[PDB]
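Data block below; observations after.
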Amino acid sequence: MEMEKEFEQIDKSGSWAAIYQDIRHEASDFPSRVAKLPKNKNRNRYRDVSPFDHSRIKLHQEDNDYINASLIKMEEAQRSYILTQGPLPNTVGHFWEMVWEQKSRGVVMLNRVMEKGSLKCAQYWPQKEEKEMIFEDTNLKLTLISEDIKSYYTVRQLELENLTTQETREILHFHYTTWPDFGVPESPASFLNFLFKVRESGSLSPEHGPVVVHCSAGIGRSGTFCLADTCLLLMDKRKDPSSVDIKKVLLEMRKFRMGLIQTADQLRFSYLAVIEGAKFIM
Ligand SMILES: Cc1cc(C)nc(Nc2ccc(N)cc2)n1
Ligand SMILES: Cc1cc(C)nc(Nc2ccc(N)cc2)n1
């Protein structure tokens with residue numbers, strides 16, 4: 001079926017939970033043996049969210065190459081994304097090592113450091129220009145260059161220096177600051193505006209490594225971001241845009257990382273974002 005009328009048909013019939021459970025039943029199951037090794041217990045934020053072995057990002061290190069991060073490679077759309085958990089106190093150095101080694105230009109952050117009164121990720125970037133951060137375990141230095149605070153999101157320019165080679169690179173930090181503590185946004189308008197700002201920066205484009213996107217577990221809000229981006233790109237590429245099937249795209253992405261889209265409300269919000277976004281494109 002088309003998307004906008006399949007949407008109203010699920011709303012009128014109140015069957016979002018049944019649709020979402022079908023997706024969960026059909027989703028791929030691949031091994032995640034490296035994630036579960038005992039030496040990696042303090043590299044995982046949640047015991048039930050792990051990268052598959054076949055698509056995990058490897059750190060360029062011979063001691064321990066593990067980070068909870070996955071490469072989502074969308075062949076028809078010609079887009080790639082790295083989805084990862086919010087960094088932990090003992091993985092902030094690994095996180096920036098990955099950004100460096102994978103040649104990423106942008107980092108997309110969809111959570112606040114504290115939500116619901118608990119810590120959802122480490123304060124992994126500097127808050128003041130004159131107070132830089134050094135990661136001694138991976139030999140990187142990180143400096144805040146500038147910060148632009150807007151009503152729904154903040155954009156930061158950061159400098160990452162490999163202290164071994166003295167090479168430097170500019171990284172863009174796109175921080176969506178207004179996702180509610182509970183539920184999903186009422187309107188997708190600010191989320192789409194944010195997506196378009198990331199696109200306009202070059203961070204999603206083939207001349208760079210894959211964008212790094214995270215929330216707390218790296219599957220819920222993070223899944224919504226890449227699902228909406230990929231669906232809209234396919235609608236531009238194809239002769240028949242109504243042939244884009246959001247459930248099939250989500251199942252394709254779940255071949256690369258488990259659990260993408262965590263609730264039926266997030267599924268409905270993804271439909272809404274793609275629907276409204278397709279009107280603005282034209
Ligand atoms: C010398 C010194 C002393 C202190 C207290 N912080 C830093 N740098 C730093 C900046 C930002 C974060 N998040 C962490 C550390 N550096
Ligand atoms: C200069 C400086 C000063 C301080 C206090 N920390 C850092 N780096 C850092 C590394 C890992 C975590 N978690 C936090 C900070 N760097």
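The count begins at 1 with the first shown residue.
If you're wondering, the header gives X-ray crystallography, 2.0 Å.
Keep in mind that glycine also has a Cβ here, set from the backbone N, Cα and C atoms.
Summarising the annotation, Swiss-Prot assigns active site, phosphocysteine intermediate to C215. In this view, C215 (mutagenesis position) is surrounded by 27 other Cβ atoms within 10 Å of its Cβ, with every protein chain counted.
The substrate binding site annotation in Swiss-Prot covers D181, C215, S216, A217, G218, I219, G220, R221, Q262. There are 18 other Cβ atoms within 10 Å of the Cβ belonging to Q262 (substrate binding site).
Around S50 (mutagenesis position), the same-chain residues at least 6 positions away in sequence with a Cβ under 8 Å from its Cβ are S32, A35, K36, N44, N68, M258. Here Swiss-Prot notes a mutagenesis experiment, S50 to A or D, with the remark: No phosphorylation.
Per Swiss-Prot, mutagenesis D181 to A is noted as: Substrate-trapping mutant. DSSP assigns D181 (mutagenesis position) to coil in the three-state reduction, outside any helix or strand. Summarising the environment of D181 (mutagenesis position), the number of other Cβ atoms within 10 Å of its Cβ, over all protein chains shown, is 9.
Experimental mutagenesis at this site is recorded by Swiss-Prot as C215 to S, annotated: Catalytically inactive mutant; abolishes sulfhydration.
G220 (substrate binding site) and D181 (mutagenesis position) have their C-alpha atoms 13 Å apart, to the nearest angstrom.
Highest Cβ count within 10 Å among the binding-site residues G218, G220: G218. Taking all protein chains in view, 21 other C-beta atoms sit within 10 angstroms of the C-beta of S216 (substrate binding site). Within the set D181, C215, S216, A217, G218, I219, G220, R221, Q262 that the record links to substrate, no two Cα atoms are more than 16 Å apart, and one pair reaches that distance. Residues distinguished by a CB atom under 6 angstroms from ligand 2 are absent from the recorded positions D181, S216, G218.
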